[PDB]
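I have placed the structure first, in the form of structure tokens, so that the comments after it can refer back to it.
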Amino acid sequence: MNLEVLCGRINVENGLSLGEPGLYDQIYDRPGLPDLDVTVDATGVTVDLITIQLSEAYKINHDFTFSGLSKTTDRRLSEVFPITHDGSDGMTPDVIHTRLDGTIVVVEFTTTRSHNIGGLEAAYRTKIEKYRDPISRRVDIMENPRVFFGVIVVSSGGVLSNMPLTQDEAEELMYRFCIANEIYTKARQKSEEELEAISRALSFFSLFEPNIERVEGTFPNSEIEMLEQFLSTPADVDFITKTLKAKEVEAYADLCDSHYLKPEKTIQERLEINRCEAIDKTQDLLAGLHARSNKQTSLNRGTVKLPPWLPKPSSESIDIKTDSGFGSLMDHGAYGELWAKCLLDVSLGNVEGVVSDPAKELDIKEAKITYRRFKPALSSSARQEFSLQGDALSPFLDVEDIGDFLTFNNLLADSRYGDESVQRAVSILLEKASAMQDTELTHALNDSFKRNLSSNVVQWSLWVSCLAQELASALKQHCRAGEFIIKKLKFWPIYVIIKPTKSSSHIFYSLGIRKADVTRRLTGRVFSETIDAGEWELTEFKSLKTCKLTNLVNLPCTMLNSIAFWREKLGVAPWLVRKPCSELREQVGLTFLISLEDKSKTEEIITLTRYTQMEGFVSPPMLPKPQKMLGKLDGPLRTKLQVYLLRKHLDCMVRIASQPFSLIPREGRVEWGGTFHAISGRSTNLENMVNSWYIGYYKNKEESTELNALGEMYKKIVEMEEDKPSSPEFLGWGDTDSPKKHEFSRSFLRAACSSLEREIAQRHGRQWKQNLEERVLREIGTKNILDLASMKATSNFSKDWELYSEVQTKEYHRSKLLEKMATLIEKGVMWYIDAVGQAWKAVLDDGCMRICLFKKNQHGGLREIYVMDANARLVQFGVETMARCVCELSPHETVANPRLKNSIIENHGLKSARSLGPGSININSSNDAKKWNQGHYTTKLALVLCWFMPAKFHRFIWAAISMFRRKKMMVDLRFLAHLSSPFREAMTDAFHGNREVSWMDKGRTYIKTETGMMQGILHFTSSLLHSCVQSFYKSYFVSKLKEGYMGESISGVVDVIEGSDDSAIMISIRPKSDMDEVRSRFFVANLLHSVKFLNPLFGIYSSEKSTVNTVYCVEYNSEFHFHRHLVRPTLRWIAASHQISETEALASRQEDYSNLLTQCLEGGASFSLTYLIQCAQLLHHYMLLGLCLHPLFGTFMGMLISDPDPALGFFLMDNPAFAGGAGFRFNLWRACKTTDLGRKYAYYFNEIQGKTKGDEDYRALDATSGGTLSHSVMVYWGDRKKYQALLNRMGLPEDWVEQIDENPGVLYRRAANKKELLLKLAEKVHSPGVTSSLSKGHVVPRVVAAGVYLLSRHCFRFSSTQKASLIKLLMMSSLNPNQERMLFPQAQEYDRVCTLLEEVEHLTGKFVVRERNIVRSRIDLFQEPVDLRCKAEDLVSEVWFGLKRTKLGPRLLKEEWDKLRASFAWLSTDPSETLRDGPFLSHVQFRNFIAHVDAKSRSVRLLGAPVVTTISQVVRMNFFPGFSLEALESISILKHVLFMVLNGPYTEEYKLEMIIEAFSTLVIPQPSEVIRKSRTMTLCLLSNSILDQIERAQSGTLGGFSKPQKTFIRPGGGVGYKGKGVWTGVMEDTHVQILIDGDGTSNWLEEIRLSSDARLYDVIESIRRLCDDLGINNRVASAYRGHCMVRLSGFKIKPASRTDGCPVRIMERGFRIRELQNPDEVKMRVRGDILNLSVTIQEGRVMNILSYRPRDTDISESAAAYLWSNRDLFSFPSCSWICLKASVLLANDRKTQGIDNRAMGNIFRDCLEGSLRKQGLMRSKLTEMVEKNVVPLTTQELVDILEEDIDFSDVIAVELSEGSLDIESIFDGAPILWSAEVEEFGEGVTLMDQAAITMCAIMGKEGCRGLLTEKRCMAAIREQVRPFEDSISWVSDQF
Ligand SMILES: [Mg+2]
Ligand SMILES: [Mg+2]
């Protein structure tokens, strides 16, 4: 802990810097808690025996915390910077440091007593506000300033600091602060808004009165006696001891008698016995299943319900060809005659008109579609057959068709038609999009994607998707008797006949093909057999439910993803064509089958095989037992596929149960030998198996309404209802050894709460309840009623909807929540804390919760959703916030602290290594819970919450929780309808009143419920309870480990991580001998196994889906930590990467398409696969835009080709390398600098839309969506009539829009009255995209509508935007870097990325296979904790209304506002005037426009190989696994000697002497090299061929003087230059011109000219330096001369409309000629700490051609050691200076008192003041040194939480005593691990040189001086006031 290394870490560039704030937290074990003895008395305070002063104790909180930092002499602001006289010259910093490179560093520390990011961010912002302006003022008047600013803020939780540190110093600081804050508080300003909110909430809580008596009445078991008796009485001890002993002996006996530890068999015998038992169990299951079924041996049927046809698509057309013959369409008749009649009727005249036009479906020209009805009179036989149309299978069925289908099948062979209509229509758009990056990489990847699209599988899937879209469209028409509809598929010779229904739940269709254009077939045999008709081939009226439609639409964009992902995972090159590996056909075929055949209970087997395969990772003491998965596999079978899957699964189980997975740690790493695919016979590595358990995964939110799934849901909801204990005794009143299905022991709950509370109170400092209460009161008291969770779901279920058939033949139609806030705002309420006072009473007058149900269709996941009513949400939101607040400050929970998801597992390894010695062994168990819902009686939650509250909340929480013990649930009306015509057979009887059941009333349309928490509602209380339980488990395990089985003590650390349901335990030990390892492994095995039996006490039932006692692997949520290797299932997000999403505006879909891609990249995928996924995403986005439905797609394609702007349908594709890295904003930025888009945006910002009040003004109305901006024609869409009608029912005058423009002040301040609240509601109801139309139909049709409607409407007619071509001609009525930066607030990072990206334009690399696993890094891209910048909207609120939403300051506020004005032309400082000039029509469009103009991309946690890392490394490695992508020593010593001479104490003449001699002796490479900084070096070295062109070319900086002003003589002898001159120059290829003028006291800048504008922000400071050289002020104004880009005052940016300062008028041909300078007047110069090569252009006026300043990262030591071994350099205190190492200190002891030297003067005294550096290694404070006797923190220990001692069961003790176990024979076999040399667990985790050199350049100056200062004294020198002999050293020091 020293300041020198810390300040040496940071490197700064010229100017002022603030860096980036970073957040460090607690990782290692907290030290501290010493003997604390605080006694306040007269002399102050006392601690231990050291006494501190009282008023010093008033500030010890900061002095002690930073004792090792402030050791300087307390300089001032004036002493370092030039005087500004602005009052701030007396601003005293906390540490002002100036290292030997002039890099000024001002740092101030702070300490807050908060507990979250809130106080941290607050302190950071207030420190920045305190110290912003003076330092900027001082840096504005310096020559070459390099000043850094840093802030340090600490808290008991974490530390926020912009200067990089190491976790050790963070831990030191945090624990020091803990001690300091403790002694501070034992020894003993907010704003106004929060000060009002706290009182507003406290008043309500103090006067809140819930009717506890009516509550006890209307609710079963709500009694305050339970709560008070739980809080008051302590916890029993003897009961717990006997219960633990009983549970322990029971678990031990169960383990022994379940894993065959009796009596003596070896491992192989136990394994064969296990194999026999598994065989028996599978045999029994098969027999019991086959016994109840129609026993068959062959079932002729199919699996794919569609016929295999592969036509060659012809020219596109939507019309039925007529000339077909009929010579054979009457062979069969009953189907052929139907098609014959159809063709004959459509031929001549029988068709009719049915228009299905987009504008209808959204419920609002030639875009209208034409469909044909039908009425063909069929014969009686065929009519009867059609009216006729429209048992569980056996495990032994000989399903071999599926078998040999997955072996040989033409599924991946190339369909020879790869250049046809559809492929052209896609590839053209693809090439147009990719034209931005025309490298070889992009061409290769596009060719690979097209080759993939050419395979016959996607060719078959394409027309299937077309058919599915057409059917979804035709789903809801009008049905005539005997009607039909004939349609063509617009790309293929296929015809479909459709017969819709009225139920709108399925459909009937029949296909037909010409039988002469069927080119190929999929040559399978699981396919629906068609029929022959001569020259035709037809189908037989299948039926497809409406639920199984989206999966048919999304078929190509999942087949492509599967093909690409599996082709890459196998290890094939994405740019090298090969054959199908015959191990790849299986995976693709299986994906195809599981996708097409879409049911539950079929993919469920595959998603369940994981828990079966998750065995074999079990440790020798136990055996792999997959037989626990029998059950959940029973039930009926209804497909030929389920039988095959079940047989293969059972075979995999019996294969696994015979031998586990091997475990061989060859080198220091560990692996696992034998793995294999689940449904196959294979052998693949881990990563190939892990994400094979996720074959049939997908997501949706469509709200399926099939009666079957809804019935299963209703069944699941009521399962444990009848299991009520029927006794209000064991539900929170007394203890119980064996608890029943819903009971829980109270004393154990109290013990767990006490344990967790002690852990919390030890991590944070005590007296924490107060901080929590204030935090909760604040966070509640600020919730306005308007900013609620609008657009959510509510329930219109009241008492009236309780009698079926009395309210039926109606629709429920659940509604939104906005209506509630509307009808509340009407009633005069503003704050959320006001509505609850009546919402609670309104609820209590009822007797239920009025819950409604909701179910999506995703076959698995989080399917159920329980929507509530507003009166319940309003009371639940006030309690869930308290729950989340109490949960946020826990050390285990991972749903409020999300980052801990990836910290408590990795870092554990380091922890294990810390207090164990390297070489430990892990023992892990990943648990779960069986029924996390329907098993938690809601009283335990209330108790465990009220235990953590300050008692001002007890009554409110008790009431608001007591509302969950009688809830009513709605049901579908169609459900009861069809039901009133097994479990369902009981439900119908309960409904009809025959059989009495205890939930459903007779005749009533609901379901009662008394037990079970709802899912999603009480999300955090469950996590809190689980945290308590897991903390108790951790304490108990630490206890049992503290004392061995026989009085010994095994050593080991425990870790506990847990979220909502899933949880893990990660114990780790270290043995020494061989036998002790065995004993400890057995002990920890029993310990970990006891959890299953210890769980039921807390009302938690562990399932059979949890592994136990695995050696070197865990699994928390979905990621598997296989030792130092982390595996994540990437198929999950890949499959769920293209979800249909209904948003009312374009350019908002690509946002989500990029979000999902970024999520997939996070999940982990080489960029070469992310790019293909993006191509498939583009294909999906275009197919969902009318690619195969509307016939007018050619016109839209032609329009988009000539207009690449998004929001019109165009899709932007990222760079091949670094594809999904940065979000959509990056692609937008990159496209806005190369395409015509840069033009279309420029017009939006540089047009004053007056236009003489023409008919071309405003152009596209400003309207931003998401991050992008577009025309208001799109964002205005959507029905809102219900909402505005409701508003008109209230006091909303129609003038409101106009009435808003008269006073915009109501759009930024919150509220003052009721009326402006209504105005804010009205603006809320129109802007973002809030909808009101009911989802009365499907999604795909109405999405295609919402697309094509807007597209067409913009293409031809108006809205107020113009046509496409009209706007294109309005163009002829791009961006400059200023506005480009103001738009994208992260342009610099984008530029860095792009620069690093413009080197991989070729395909060059090697296939080097590295070691087993390159342990990667944890790289984070652009990402900050909170923020530092002011948003582009707050400046307007401040300038326009005076609200200091930002706190910059008058100078800085003016500067940034002026920059903003210079960014937007029309923008003025008048809120009313800015409407009649800028593109807008109302003063509301601008409010929405400005709040989303600037947007930043999202963060990315990408992994990269180490070297610690960079982005170039990641791009080298991560492009493809197993593949990389790629394209002196005198310079170092020269840099070192240059830095040591320039900054060294010398004289300028002597400096130049030594420099030129060093240049003479040394050599250098020629300048035909890389030019970053050595260019200048080799130039100034070769200045001793022809230098003129050397400086001219190769990016120099020079320029003559074309027009000298004049010469004039001031009588004080001054050569002044007066008049008007013209200077010219050529710096970094600009050829600028500078007109200058001055006639009074000095000169001033007149005008500047530039030939280009790329490098603008650097030319500005270059011109600043040039004027500083030639000495010209830049303060006075000028007379504007032309149409300038911008103007500049004080080297600052000013707009052109202001005409304030010198204007920079860029003219490409402004000035093109050079000055032809003479090469003889060239000199070298050496200023203090500055090297220059210059030329005198005029008499007394010089010009610096080139400059140099040495960095601090070039102070070498090898070069120093070499220079030491040299004598010829007569150049070398100097000897001990350059070469760090008769005497030196003896002569200069008195040389400072009398100046007698021929060398440096003051510089030597400034340098030698560094004795404080060597004095920094010692001489600390007293309390800072006496308190180093602290021992580490031992642990939590249940003898403390329970306050008593506890004995334990010595079963294993007496067993090993008698010898009934023979442990040494159980583990014989499997390898030994105590002596195995392995690396520690965990995967993830210039300081070196800078620290070394900063600690190094001290000794070589004060070696013997330190010895003298130690010899003279060692104890009194620690004090500074005590000395106030060795007058020479003190003089050297100071004074
Ligand atoms: Mg598992
Ligand atoms: Mg788990």
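If you go along the chain as it appears here, the first residue is 1 and each next one adds 1.
If you're wondering, the header gives electron microscopy, 3.4 Å.
For all residues, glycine too, the Cβ spot is worked out from N, Cα and C.
The Cβ neighbour count for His62 (Mn(2+) 1 binding site), using a 10 Å radius and every protein chain shown, is 17. Positions annotated as Mn(2+) 1 binding site by Swiss-Prot, on the basis of similarity to another entry: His62, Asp94, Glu108.
The Mn(2+) 2 binding site annotation in Swiss-Prot covers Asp94, and the record cites similarity to another entry as its basis. Taking all protein chains in view, 17 other C-beta atoms sit within 10 angstroms of the C-beta of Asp94 (Mn(2+) 1 binding site).
For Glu108 to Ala (Swiss-Prot position 126), Swiss-Prot lists a mutagenesis experiment annotated as follows: Drastically decreased endonuclease activity. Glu108 (mutagenesis position) carries a strand DSSP state (E or B). Cβ neighbour count for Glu108 (mutagenesis position) (all protein chains, 10 Å cutoff from its Cβ): 18.
For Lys127 (active site, for endonuclease activity), the number of other Cβ atoms no farther than 10 Å from its own Cβ, over all displayed protein chains, is 17. Per Swiss-Prot, the feature active site, for endonuclease activity maps to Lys127; the stated evidence is an author's statement.
Annotation for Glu225 (variant position): no same-chain Cβ neighbours under 8 Å separated by at least 6 residues are found. What Swiss-Prot says about the natural variant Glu225 to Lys (Swiss-Prot position 251) is this: In strain: SPL057A and Isolate AH12/China/2010.
Swiss-Prot lists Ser258 to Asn (Swiss-Prot position 284) among its natural variants, and the accompanying note reads: In strain: SPL057A. Annotation note: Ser258 (variant position) sits in a helical segment as assigned by DSSP.
Natural variation at this site is recorded by Swiss-Prot as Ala413 to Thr (Swiss-Prot position 470), annotated: In strain: Isolate AH12/China/2010. Annotation note: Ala413 (variant position) sits in a coil segment as assigned by DSSP.
Under its natural variant entries, Swiss-Prot includes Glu529 to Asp (Swiss-Prot position 586) with the note: In strain: SPL057A and Isolate AH12/China/2010. DSSP gives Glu529 (variant position) a coil state; it is part of no helix or strand. Residue density at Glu529 (variant position): 11 other Cβ atoms are found within 10 A of its Cβ, drawing on all protein chains shown.
DSSP assigns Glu996 (variant position) to coil in the three-state reduction, outside any helix or strand. Natural variation at this site is recorded by Swiss-Prot as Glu996 to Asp (Swiss-Prot position 1061), annotated: In strain: Isolate AH12/China/2010.
The Mg(2+) binding site feature in Swiss-Prot is assigned to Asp1062; the stated evidence is experimental evidence. In sequence order, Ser926, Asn927, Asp928, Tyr1116, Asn1117 constitute the residues six or more apart from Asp1062 (Mg(2+) binding site) in its chain with CB-CB distances below 8 Å.
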- Task: Using C-alpha atoms only, work out the spacing between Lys127 (active site, for endonuclease activity) and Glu529 (variant position) and round it to an integer in Å.
- Result: 78
- Task: Consider only the recorded positions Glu108, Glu225, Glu996, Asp1062: which of them have a Cβ under 6 Å from an atom of ligand 2? Write none if no residue does.
- Result: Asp1062
- If we count other C-beta atoms within 10 Å, could you say which of the variant positions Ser258, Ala413 has the fewest? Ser258
- Gap of 20 residues [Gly390 to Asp391], endpoint C-alpha distance in angstrom: 21
- Task: Could you tell me how far apart, in whole Å, the Cα atoms of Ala1527 and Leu1528 are, given that 9 residues between them are missing from the model?
- Result: 22
- A 10 Å Cα radius around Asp94 (Mn(2+) 1 binding site) captures, of the recorded positions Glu108, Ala413, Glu529, exactly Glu108
- Expressed in whole angstrom, the CA separation of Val1507 and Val1508, which enclose 5 unmodelled residues, is 6
- Item | Spatial separation of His62 (Mn(2+) 1 binding site) from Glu108 (mutagenesis position) - C-alpha basis, Å | 11
- Message: So among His62, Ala413, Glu996, all listed as recorded positions, which is physically nearest to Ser258 (variant position)? Use the C-alpha atoms.
- Response: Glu996
- Nearest by Cα to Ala413 (variant position), of the recorded positions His62, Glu529, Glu996, is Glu529
- Give the distance between the Cα atoms of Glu529 (variant position) and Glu996 (variant position), rounded to the nearest whole Å. 49
- Per DSSP (three-state), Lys127 (active site, for endonuclease activity) is helix
- Message: Please list, in sequence order, the residues in the chain of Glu996 (variant position) that are at least six apart in sequence and whose C-beta is under 8 Å away from its C-beta.
- Response: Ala990
- Message: An 8 Å radius from the center of the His62, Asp94, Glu108 Cβ atoms defines the neighbourhood of the Mn(2+) 1 site; name the other residues of that chain inside it, in order.
- Response: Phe66, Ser70, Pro93, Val95, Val107, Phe109, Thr110, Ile152
- If 8 residues are missing between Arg188 and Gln189, how far apart are the two Cα atoms, in Å? 18
